[PDB]
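Trainee: Here you go, one structure.
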Amino acid sequence: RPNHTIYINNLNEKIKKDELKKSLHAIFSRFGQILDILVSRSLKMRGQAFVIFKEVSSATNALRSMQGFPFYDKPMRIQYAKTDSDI
RNA sequence: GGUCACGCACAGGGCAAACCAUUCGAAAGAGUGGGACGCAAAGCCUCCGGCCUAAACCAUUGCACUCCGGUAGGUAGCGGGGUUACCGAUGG
Ligand SMILES: [Mg+2]
């Protein structure tokens, strides 16, 4: 079930792609080193985020420690990634 | 000569990329002035495709690692297509 990547859900879609990544990096980096943050604003990708960690353990902490956390007046919905491409 | 093509020139020369200044714009970008990388339609039109922007509105709770909702705006110097047009290689 666990994964290097965490699937953040229910995000404010009004945030600019640049700020969104930036803020997510500014909030999740305290859990572990981040490879890259995948954010896209297409109809299929809106309000969603993929945060890829070096270590699954750091992804595990980030999920458990910050599930529900209000972010741009909206509660984050963190769950594990189903499948993970890249490293 | 007219027309339909064509560009190896000729003559008048035309336009003006990047960058800078300034204006408008949420932005992409455009206007104007300076400036020239190039352009035989780099004149003009967003009909078809591509690409860029996403402030408002509409819709979307969506598992990606080609890239993508509508609506709107932009690019005609991204192609196609439409339309107009100067010169005329003893030119075809
Ligand atoms: Mg011609």
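Numbering of chain A is taken from Swiss-Prot, so the residues present carry the numbers 7-93, in order.
Even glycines carry a Cβ here, placed using N, Cα and C.
In case it's useful when we look at the structure, here is the feature table from Swiss-Prot:
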type	residues	note
MUTAGEN	A:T11 to V	Abolishes RNA binding
MUTAGEN	A:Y13 to F	Substantially reduces RNA binding
MUTAGEN	A:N15 to V	Abolishes RNA binding
MUTAGEN	A:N16 to V	Substantially reduces RNA binding
MUTAGEN	A:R52 to Q	Abolishes RNA binding
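For each listed feature, how buried is it and what is near it?
Mentor: The 10 Å shell around the Cβ of A:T11 (mutagenesis position) contains 22 further Cβ atoms across the protein chains shown.
There are 17 other Cβ atoms within 10 Å of the Cβ belonging to A:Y13 (mutagenesis position).
DSSP assigns A:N15 (mutagenesis position) to a strand. Residue density at A:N15 (mutagenesis position): 13 other Cβ atoms are found within 10 A of its Cβ, drawing on all protein chains shown.
Its own atom aside, the Cβ of A:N16 (mutagenesis position) has 13 Cβ atoms within 10 angstroms in the protein chains shown.
In the three-state DSSP reading, A:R52 (mutagenesis position) counts as coil.
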Trainee: Just the number: how many Å between the Cα atoms of A:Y13 (mutagenesis position) and A:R52 (mutagenesis position)?
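Mentor: Distance between the two Cα atoms comes out at 12 Å.
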Trainee: Using Cα coordinates, what distance in whole Å links A:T11 (mutagenesis position) and A:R52 (mutagenesis position)?
Mentor: 17
